[PDB]
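What follows is one structure encoded as structure tokens, with my remarks underneath.
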2 protein chains.
Amino acid sequence: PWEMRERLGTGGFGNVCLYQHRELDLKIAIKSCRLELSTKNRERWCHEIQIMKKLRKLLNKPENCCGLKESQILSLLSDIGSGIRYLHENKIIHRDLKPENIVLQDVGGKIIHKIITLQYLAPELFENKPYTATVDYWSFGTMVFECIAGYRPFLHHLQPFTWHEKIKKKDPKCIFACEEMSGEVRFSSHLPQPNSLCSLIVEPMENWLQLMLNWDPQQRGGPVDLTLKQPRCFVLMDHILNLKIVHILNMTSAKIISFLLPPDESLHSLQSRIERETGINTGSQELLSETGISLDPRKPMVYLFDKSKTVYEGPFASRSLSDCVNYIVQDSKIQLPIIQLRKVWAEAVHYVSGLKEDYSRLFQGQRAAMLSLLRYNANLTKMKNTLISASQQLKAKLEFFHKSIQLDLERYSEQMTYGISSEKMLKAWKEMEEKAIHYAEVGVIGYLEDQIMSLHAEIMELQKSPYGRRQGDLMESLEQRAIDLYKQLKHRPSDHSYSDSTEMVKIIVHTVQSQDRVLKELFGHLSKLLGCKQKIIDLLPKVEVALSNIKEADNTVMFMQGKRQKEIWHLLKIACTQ
Amino acid sequence: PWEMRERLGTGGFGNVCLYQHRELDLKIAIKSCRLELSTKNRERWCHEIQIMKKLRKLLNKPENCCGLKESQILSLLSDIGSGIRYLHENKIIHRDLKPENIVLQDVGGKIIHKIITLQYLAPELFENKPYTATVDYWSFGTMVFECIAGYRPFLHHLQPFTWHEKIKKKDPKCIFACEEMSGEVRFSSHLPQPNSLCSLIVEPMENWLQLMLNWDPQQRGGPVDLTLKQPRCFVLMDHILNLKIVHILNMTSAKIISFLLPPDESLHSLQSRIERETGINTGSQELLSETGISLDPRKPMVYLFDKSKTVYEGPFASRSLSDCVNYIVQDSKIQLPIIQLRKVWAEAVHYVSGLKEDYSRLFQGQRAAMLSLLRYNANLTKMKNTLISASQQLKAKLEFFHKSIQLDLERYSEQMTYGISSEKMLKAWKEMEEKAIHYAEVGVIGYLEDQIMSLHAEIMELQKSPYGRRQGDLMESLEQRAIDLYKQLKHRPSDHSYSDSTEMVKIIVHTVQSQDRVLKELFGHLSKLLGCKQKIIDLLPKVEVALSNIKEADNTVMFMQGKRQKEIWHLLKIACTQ
């Protein structure tokens, strides 16, 4: 009771149709018979049934055309790296490595990738040579480089009949070829600069690219350690895919610096590392969670605060542009070919989206700092209730105590009138009364209570603060317009070779204007937040020591009254003696 | 060092130019010489200088074309009534009574009117007859009727050459003439129905119109009481301009009922009057200020609440339309002359603006009730702090007390061990300890404290309530469009005799839709407000009696400890005896 849901793809046996039973969601891809395949390859097709039973869409998204995220490429190395390790354990050579053969499985966010066109065709496959797994290595590092470039690793849009002949002329220690608009073929052993990656892993991934893209198949992934059945490629993948790196945005300078983490460094020696890095003293270096929880020093993207610095100035976030982009800043109206234009405009929307994530992370650190302020406020309310409570407890004990000793001095004075009492305990108890009247801490709790309601009024005022995310969605609109202009460029055929880019530069203008606005308002927010936070931190030991003094006069006075009791018991037993 | 500011008006001596010195704001109206007046009337003009040194714009506002407000017409009776009383003391007959001769002086809201065209020309002036102050009476009641009609009291837009001849045929006990579209001349001794006035004063003002507009000058204001140098007209003005009337919107039925106030009625007998009027029992009848302050019963537009009724239904505000307006409801597209159209459309915008003031006053009563809820919340916080404070005072006195008597039972037991103590006060003090342990009211303060934080959470939720005034400004836009359509009708010459009125009926549709919406949301608000208010009112005597019990165990326990003291003094003096 179901139908064909959607034609999934094609194949040598025929087209693939993904099915679904709407009453039961019976999802299955079934490669149908469309090609009328020869019976030899039909038997080999059922062999493929016994063995199989034994992404490019996301790439063509205009956001993704710049290159992918860090953890996306890392998780791609995990899924596809582990997958081809499993396949090379199973003696399998797919010969068909492409993002069109990558199924995306969203398990709650965990995008599990599985395995199921001449630029992925190896040059040994391009001329039908003896093959091995290094072919699939070549396509692997090919595709993973395309995950950050947005394009092929070698002479993009060159026809493979001579493009593979240029592949035969590659410097093997170099990894990337770029061609100028004059046709200048040059090489690079470096990554092209608009990435989204941190250099600390890029350089072992650079040498990894030096291994994975040598066109000699005996050298491509060649140093295979038979200790671990892996090349040095998979050694570096094992290192990097477990290489712990803490990324820290300096909130005070708007700078993210990554850090290699040795597997047993304490957080304090890390504070020494950031201390040497930034100059910020560890007593003033303050760090806390993404959710706004201060980091436990007892433990081994968190956000950097300087306690000893109060007012934070404007951003020290240098946000560069390329000389092509700067050339558009000089004149956006030059009529240049689209080979430049898709690249440069991708760098532009790339740049703007980078600014959006900058404000996004700064927005996060602001919210998290406000959460820490709320926790400090909560402890302030707890010590408030403790203070008011135990303070009025002290006041009542004062009242009851002195009225008690007033009655005791009346009757004791009547016994001194009877020639019974002694004047020494009389004067002593009058000193007890005088020291009780000295215990006049009931004004201090009202004054520091006025400090409490002062700061509580301040943080209630900080609740009603306006937010720059109002202009953050304006940045979303500007970036969205930039995406739309990139799409309108992207669907142009070769007849639309020359174009203008002025409105995008206007989006850059209003972008940096709005970003300066939300940074000024934002730094005003954080400035008042850390100010009132400092007021709370300075307020706490006063409340603590004062409450301690309350407990001092508490146990003091109770001991004094019990002393008065026992003295009356002494005069009792003395009168029992006589 | 100044110039002519603006030409104010005209005159027989010439045009009047209002001056101003921009550096000093030297405002003065100066009647210039434009007419080249004859020297006899120039000498009479300087006579007018010696005697003078001895509004129609507001009428033509489309809001005001329906008729003026209540207090506006009343203040007009005060200023112009008192002014012509002063002028008739000075033997002055102006002969020139018109709103064009009325200067508006805004003293902080108090619009002081002062004294400075054939429909205001009296029929005795129209035929140049012997004159008196009853001429200015005729123009006075003429203009004051025009303040509520928006038009002349007799056959509007009729040419005075025969319109005064129709004035000679007026029924003197009748006050108003209306003409049908067939030309049917009829009379009315009543006010035309679209007023803005309360009938309680209208009927003495109706007979006042029967006196002030009789075309016999010896009868117009004729019964002049020489006891007070006034006609019965000024007697009724003296009554009505001091006639105290409390206007009360029934919030429960969306109805305003006016009330004559005898000059010494207490507020309780007023509650009997509203009690007989509405059926609402005085124990449930609740009244409070415009600013949300409950009315003192000890004293002699406030808003009516029913305490015994919880959920208030939809409005019982009948808002009628005329049969002309209902005829437009039948078909707005009938092509009828503008003599109807300006009147009927004025009734329409009149109706919509009336609905706007309805929601405005209901909005006021909602805000005021919320203010009363805040005051109840404030008393709740005061009793909260008193309760928590004195409660923990009681707890500390319990602790100190029982530890005290624990020490006293230890030593007293040691003296019973010494063969000294008696068991009766032993067992008695153990009963004192047991009753102290019985005093376990520290859980009740936490439970009713949870009720306090419950209601505090509820009223904090009521703070974030959405407001129907969002659609109130939508009503402002709809009414503003209706004003614009009335203006576009109003500037039409006689060539635009036939018109359509459908979009105004659409404004009536969206008006009553939005009004039903804001009344539903509004009554939901007030329903939850009175509900939580009832919760607070029920919560209060629990807190009060519990706190009273705290004071009971307070003075009880203190008396018990002092009793224990005095008993030890008894054993002391007994041991002194032995």
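Residue numbering for chain A follows Swiss-Prot; the residues present correspond to positions 14-67, 103-164, 184-367, 383-660, in that order.
Determined by electron microscopy, 5.2 Å, according to the entry header.
Every residue, even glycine, has its Cβ placed from backbone N, Cα and C.
The 10 Å shell around the Cβ of A:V29 (ATP binding site) contains 17 further Cβ atoms across the protein chains shown. The feature ATP binding site is assigned by Swiss-Prot to A:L21, A:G22, A:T23, A:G24, A:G25, A:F26, A:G27, A:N28, A:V29, A:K44.
Under its mutagenesis entries, Swiss-Prot includes A:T23 to A with the note: Loss of phosphorylation and decrease of kinase activity. Sequence-distant contacts of A:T23 (mutagenesis position), defined by Cβ-Cβ distance under 8 angstroms and a gap of at least six in the same chain, are A:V29, A:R47.
Annotation for A:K44 (mutagenesis position): same-chain Cβ neighbours under 8 Å, separated by at least 6 residues, are A:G24, A:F26, A:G27, A:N28, A:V29, A:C30. For the mutagenesis of A:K44 to M, Swiss-Prot gives this note: Loss of autophosphorylation. The structure shown keeps the original residue.
In Swiss-Prot, the entry for mutagenesis A:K44 to A states: Loss of kinase activity. The structure shown retains the original residue.
The feature active site, proton acceptor is assigned by Swiss-Prot to A:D144, with sequence analysis given as support. Within its own chain, A:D144 (active site, proton acceptor) has A:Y187 as residues 6 or more apart in sequence whose C-beta sits under 8 angstroms from its own.
Counting neighbouring Cβ atoms within 10 Å of each of the binding-site residues (A:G25, A:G27), the lowest count belongs to A:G25.
DSSP assigns A:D144 (active site, proton acceptor) to coil, not to a helix or a strand. One thing to note is that 19 residues go unmodelled from A:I164 to A:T184, and the Cα atoms at each side are 15 Å apart.
Neighbours of A:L21 (ATP binding site), defined as other CB atoms within 10 A of its CB across all chains, total 18. The ATP site, placed at the center of the C-beta atoms of A:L21, A:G22, A:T23, A:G24, A:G25, A:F26, A:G27, A:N28, A:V29, A:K44, has further neighbours from the same chain whose C-beta lies within 8 angstroms: A:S45, A:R47. Among the record's ATP binders, A:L21, A:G22, A:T23, A:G24, A:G25, A:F26, A:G27, A:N28, A:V29, A:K44, no two C-alpha atoms are more than 14 Å apart, and one pair sits at exactly that spread.
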